[PDB]
Amino acid sequence: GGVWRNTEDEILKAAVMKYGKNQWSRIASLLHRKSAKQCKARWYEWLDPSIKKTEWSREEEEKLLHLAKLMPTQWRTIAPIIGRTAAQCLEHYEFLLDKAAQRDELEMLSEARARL
Amino acid sequence: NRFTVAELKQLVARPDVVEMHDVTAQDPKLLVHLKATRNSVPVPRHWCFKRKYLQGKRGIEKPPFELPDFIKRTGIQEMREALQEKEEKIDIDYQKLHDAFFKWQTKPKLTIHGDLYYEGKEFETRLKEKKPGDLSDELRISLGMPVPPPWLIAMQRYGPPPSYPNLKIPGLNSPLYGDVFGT
Amino acid sequence: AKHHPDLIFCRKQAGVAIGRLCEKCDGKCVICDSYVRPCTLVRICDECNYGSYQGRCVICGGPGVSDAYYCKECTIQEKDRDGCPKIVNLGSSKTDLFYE
Amino acid sequence: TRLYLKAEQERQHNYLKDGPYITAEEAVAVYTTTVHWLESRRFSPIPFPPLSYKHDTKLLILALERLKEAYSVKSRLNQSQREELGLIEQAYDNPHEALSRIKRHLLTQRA
Amino acid sequence: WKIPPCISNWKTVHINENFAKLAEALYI
Amino acid sequence: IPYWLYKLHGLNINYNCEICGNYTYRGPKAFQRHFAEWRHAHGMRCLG
Amino acid sequence: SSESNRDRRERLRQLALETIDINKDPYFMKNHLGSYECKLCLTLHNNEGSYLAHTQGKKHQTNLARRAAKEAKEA
RNA sequence: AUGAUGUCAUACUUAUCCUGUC
RNA sequence: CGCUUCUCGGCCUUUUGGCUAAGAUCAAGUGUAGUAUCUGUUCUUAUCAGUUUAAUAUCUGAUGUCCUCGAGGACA
């Protein structure tokens, strides 16, 4: 599930503004569609007021390109370091950057490769 | 193949009921004969509208319910309000409700057979034509005259009104009891 | 009716076979589909009650136990003097419920 | 519990704050030792999910049986455990769709 | 010297060059 | 440019009322309201 | 079940009333059947989330500039 | 400023209905 | 006559006595038909002919040649 409609998103934002942040059970008792963990994940993913959902620049693209090679896995560790902190915009930006840019005898051999 | 509105109005004996949409029918003579009947009712005004006769009252806020005097004189509304205030029993009487339902029964204001429901039907509280010589109570109160209304003293000097020439008002050419001082 | 707007009645010629109602549809009217004021009994058609089609309910179509009757509101509105209201068609009802 | 989670918090912020890894040269030697050992034993690489496999449905039933036998035993619940049991039952009802879901997740969702 | 309101209760550089130097060495 | 709103409202429709001083109307409802208006009645009273 | 749903609907109505009092929305109006109705948008709202979502589509606040210019000729 | 088609939730009604089988 | 401080009164904010594991937790509805209400998006097309509509609306068809970027120029 978890379609995350706009009328549910406004109700979740009102519940986060009214009830609190560290009370996930109190916010899940006024929606009748998701659980407390799903509501907390939505509040930390899309309903967070500090999430930069737009303005993808070249400095952040160069920061993410110079970080995916140092750590290939663990995209959640590079979520708050890059500045996106959405845990899904980083993978989407990596997919966009990958799609747009696509469009003993062995040693003895190399030893004689330099001597020849 | 379709006659004009002037030709349909000149041929009809009662041309005060012809409309602009009646020329687009398949038989205007039968429609003009049926629309000029004695006890016929016209069609609703939602035939050309696009609001489906129920979307025009958007911002109009009205009262919840207007109860009659036969229900208000039983004390059930105050007991229901007290029960709603306590929740947010009475047992007043059993024969008084039967008396208010049978003996103290008020006949409501019905309507005529041709009195169809209009669109608004609340801002056009029209009533006959209270003319010259006949006025309502309260406006008597604002006027404050004890049992002529005093500007029919000046209907002496300046003359009978152009607007209602047939006029007679008391004491002048009309030789009056209660409210009505002219006919 | 109520339970089914796409259902069509038989409206055949009235015979001498008295109609019956099933145990699951007992007390329900045929035209008015009410539970109070029974005034006239239900009569079935001759082709609608023959062999295995006899003793079946008019509305429910199951095993009829008690005799069916028409509502008084349908009797005063002359809705009971029509043809035999046997349920012939069965659409959008008890079809997907058999799969579950 | 609160103390040891705080301890892991401090160590994780440390091991990312300093980048103090596992001595890159020794790391490279370890990776090379592993590559050489695996080649010497000549182990084949493990194939990714064979989509029409004879192995597939049988493996999925075995894993779901273990998951059911653990997560439900007898007459307890939650709401999270309820959704878990429900998805388990749906998998045991429409197995090929579940194998499709698993394959799509394992090849897609790297979060 | 005034006490403000208190409603909070529920009722370095973060990068090191050694990790990148280890990752590039592992890639090489 | 509210093209759909003017199309649904009935704008840019050819209509003319010769009784109301030969004026033009941009809709059929506007032509029906212009035939019974102050200017149309004034022109009818001035015509006799 | 049903009583828990009634209590949740009452808590949601109270939270919507508190949010409308905090944000000071002058277009939110209550109906006589337990629903909301927008005065500026001149449309109906089925639930409390419907009136709380009428801030991106059909922005009637930008259409009040003509009434503000008619009320006051100066800026 | 209604209205238009349109992908997409949300409420409401039908006293709708859960043992149906060869 | 003007100014500084102090007091008294007419009055326009917020305001629960604590701590333990945030003190500890959860929050079920099925199908057949059908309707309503929200949101988002599309028609400045000019003219004529036909279908269509209460009238609209809508739908269906097209008109000279050359060059340049629907518009402009030249020729018949």
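Chain C is numbered as in Swiss-Prot, which gives 2-101 for the residues shown.
Just so it is clear, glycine is given a Cβ too, placed from its N, Cα and C backbone atoms.
Per Swiss-Prot, Zn(2+) 1 binding site is recorded for C:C11, C:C46, C:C49, C:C85. Take the CB of C:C11 (Zn(2+) 1 binding site) and look out to 10 A: across all protein chains shown you find 17 other CB atoms. A coil conformation is recorded for C:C11 (Zn(2+) 1 binding site) in the three-state DSSP classification, outside any helix or strand.
DSSP gives C:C61 (Zn(2+) 2 binding site) a coil state; it is part of no helix or strand. Around C:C61 (Zn(2+) 2 binding site), the C-beta neighbours below 8 angstroms that are at least 6 residues distant in the chain are C:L22, C:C23, C:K25, C:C26, C:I88. Residues annotated as Zn(2+) 2 binding site in Swiss-Prot: C:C23, C:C26, C:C58, C:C61.
Per Swiss-Prot, the feature Zn(2+) 3 binding site maps to C:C30, C:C33, C:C72, C:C75; the stated evidence is experimental evidence. Around C:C72 (Zn(2+) 3 binding site), the C-beta neighbours below 8 angstroms that are at least 6 residues distant in the chain are C:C30, C:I32, C:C33, C:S35, C:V37, C:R38, C:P39, C:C40. Secondary structure from DSSP puts C:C72 (Zn(2+) 3 binding site) in a beta strand.
Look at C:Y36 (mutagenesis position): DSSP puts it in coil. Taking Cβ-Cβ distances under 8 Å and a sequence separation of 6 or more, the neighbours of C:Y36 (mutagenesis position) in its chain are C:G28, C:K29, C:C30. The mutagenesis experiment C:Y36 to C is recorded by Swiss-Prot, whose note states: No apparent effect on cell growth, localization of SF3B1 protein or formation of nuclear speckles. Alters the structure of the presumed branchpoint (BP) adenosine binding pocket within the splicing factor SF3B complex which may lead to decreased binding affinity and thus affect pre-mRNA splicing.
Here the residue is the original one, but Swiss-Prot notes a mutagenesis experiment at this spot, C:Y36 to E, S or A: Alters the structure of the presumed branchpoint (BP) adenosine binding pocket within the splicing factor SF3B complex which may lead to decreased binding affinity and thus affect pre-mRNA splicing.
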Just to verify a number: CA distance, C:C46 (Zn(2+) 1 binding site) to C:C75 (Zn(2+) 3 binding site), in angstrom, no decimals.
19
Measuring Cα to Cα, how far is C:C58 (Zn(2+) 2 binding site) from C:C85 (Zn(2+) 1 binding site) in Å?
12
Work out the three-state DSSP category of C:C46 (Zn(2+) 1 binding site).
strand
Taking the Cβ of C:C75 (Zn(2+) 3 binding site) as reference, which residues of that chain separated by at least 6 in sequence fall under 8 Å from it?
C:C30, C:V31, C:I32, C:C33, C:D81
Under DSSP, is C:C26 (Zn(2+) 2 binding site) helix, strand or coil?
coil
